[PDB]
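Participant: Below you'll find the structure I mean.
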Amino acid sequence: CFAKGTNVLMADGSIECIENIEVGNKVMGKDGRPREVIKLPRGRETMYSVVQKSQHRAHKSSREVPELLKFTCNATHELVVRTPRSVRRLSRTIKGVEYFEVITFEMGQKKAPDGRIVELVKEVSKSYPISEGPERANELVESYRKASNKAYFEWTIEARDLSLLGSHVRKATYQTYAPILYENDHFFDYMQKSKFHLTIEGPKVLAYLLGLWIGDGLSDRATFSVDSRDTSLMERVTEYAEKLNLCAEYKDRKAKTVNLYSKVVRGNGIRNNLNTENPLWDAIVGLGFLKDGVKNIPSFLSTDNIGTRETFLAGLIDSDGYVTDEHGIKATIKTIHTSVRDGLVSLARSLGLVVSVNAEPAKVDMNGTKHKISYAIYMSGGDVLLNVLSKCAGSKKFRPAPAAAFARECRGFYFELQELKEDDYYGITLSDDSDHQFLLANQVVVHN
DNA sequence: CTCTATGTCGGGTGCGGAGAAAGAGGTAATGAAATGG
DNA sequence: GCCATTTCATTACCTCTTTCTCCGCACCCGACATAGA
């Protein structure tokens, strides 16, 4: 059961407030498929607060508080958790004799003060004196390592039982969120829904261009900047631009500025068109990449076609995107516009990538200039991210496409738990044969 | 003549990148107190 | 209670990311003029 306010992800990918979800509607299953609701358990109880942990620190100005994943449930809500399997060996001495130890995480049981019989994870140790010889020990260690396939346990525990966990286990316990595997085709239907009728590279190229525009584009013309130096990118531009059937008006004249002109009438002389008869623009406005005068990453994109979701970032990254590879594939977009920040994060995750932003306060300096609140949104995620990069043109950005059928597994997150005051709670119940867990809106995986 | 799309101009500031710090969980290593026979 | 493990939170580091931050000038954006319409 959830505290009132908590937003849910509906199977159609919309977002509905928990208190308003009725019976018969279909929530989002971690598999992207629908999870029907059959009961609206309501009531009053003691509520608990959740909130991811993180290397974040700047406080204690109103420097915005992070976008940390969070939610609030009653004391008996089941937390879909995970805990690593761990086995360490150790040699210690007491009462004279020194022995061998075999510390391990194994799921046992423990008595809740309230009397209940709770199934959880416990730290277990088995030991005998060094006299016998490290042989017995070394045996179990593998007889464990070689016990189960998954490197972690996947169980459930009620907020109110969490304390029951020992120190070591507690710390080594996290919750997870899953990627938005569902898929609308709003992008596609839109494309088909218009006058212009292009090839089957549209959704792709168009997507890629919208990506670049957002990053290095101009906010009042279907034109944008480029690094006179990245040639590969340069071509991509022409190519994709050409496929949408438009022109690349390259002008590096004292970095490079281009303009994507329609092949329409030119006007009387040469004073070509760029915004007119241009799908790019027809969309920027159509799909909402330009809300109320400022750029923006439209939310519908978080729930649309993955390919397209990918390609778009591809574009964003090819302009305003710095990539490295030294200790893992990672990419960093920098912005100053909230909408851009947000919209991007919500999208970034939809894929399964790990995201974290870092604001930089306004400033004013020696040049006496007034800087602005800046955001350095950070991403990573092995394959998932790679498969995006594989769709890049930039030299320093491009990266080969993952093996294949790379799994879009859930990402876990360490959190904090807080005891709140009793309060009305709303919960929903799914049909039996399902997994009994649905995804929230901030992509966090929860049980009903 | 008025109302929009295209070039195009000048000023103040977005962001580019990298290196480093500051957290966060994992490990041993302890000190001892609880369990079962 | 003697024995012989176990259980457990805390301690001092230990590894690994991911949050921060630094700063000037080439470039981004608002401002303006002018071919269309």
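Chain A is numbered as in Swiss-Prot; the shown residues are, in order, 284-343, 346-539, 544-737.
Recorded method for this deposit: X-ray crystallography, 3.2 Å.
Using the three backbone atoms N, Cα and C, a Cβ is placed for every residue, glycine included.
In Swiss-Prot, a mutagenesis experiment is listed as A:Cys284 to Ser, annotated with the note Reduces splicing reaction speed. Inhibits splicing; when associated with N-362; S-737 and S-738 in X10SSS VDE. Among the mutagenesis experiments that Swiss-Prot reports, A:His362 to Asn is described with the note: Inhibits splicing; when associated with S-284; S-737 and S-738 in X10SSS VDE. Quoted from Swiss-Prot, the note attached to the mutagenesis of A:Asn737 to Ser states: Inhibits splicing; when associated with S-284; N-362 and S-738 in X10SSS VDE.
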Participant: Determine the Cβ neighbour count for A:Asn737 (mutagenesis position): the number of other Cβ atoms within 10 Å of its Cβ.
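Facilitator: Within a 10 Å radius of the Cβ of A:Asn737 (mutagenesis position) lie 21 other Cβ atoms.
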Participant: Across the 2 residues that the deposited model omits, what is the distance in Å between the Cα of A:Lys343 and that of A:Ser346?
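Facilitator: The gap of 2 missing residues is bridged by a Cα-Cα distance of 8 Å.
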Participant: Between A:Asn737 (mutagenesis position) and A:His362 (mutagenesis position), find the distance joining the two CA atoms and give it rounded to the nearest Å.
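Facilitator: Cα-Cα, rounded: 7 Å.
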Participant: Looking only at C-alpha atoms, tell me how far A:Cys284 (mutagenesis position) is from A:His362 (mutagenesis position), rounded to the nearest Å.
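Facilitator: Rounded to a whole number, the Cα-Cα distance is 6 Å.
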Participant: List, in sequence order, the same-chain residues at least six positions removed whose CB sits under 8 Å from that of A:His362 (mutagenesis position)?
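Facilitator: For A:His362 (mutagenesis position), the qualifying residues are A:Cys284, A:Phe285, A:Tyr331, A:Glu443, A:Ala444, A:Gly716, A:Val735, A:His736.
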Participant: According to DSSP, does A:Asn737 (mutagenesis position) sit in a helix, a strand, or coil?
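Facilitator: In three-state terms, A:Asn737 (mutagenesis position) counts as coil.
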Participant: Given 4 unmodelled residues, what's the whole-number Å distance between the CA of A:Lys539 and the CA of A:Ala544?
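Facilitator: Across the gap, the Cα atoms of A:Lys539 and A:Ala544 sit 7 Å apart.
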Participant: What is the total of other Cβ atoms whose distance to the Cβ of A:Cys284 (mutagenesis position) is within 10 Å?
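Facilitator: Result for A:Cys284 (mutagenesis position): 22 other Cβ atoms within 10 Å.
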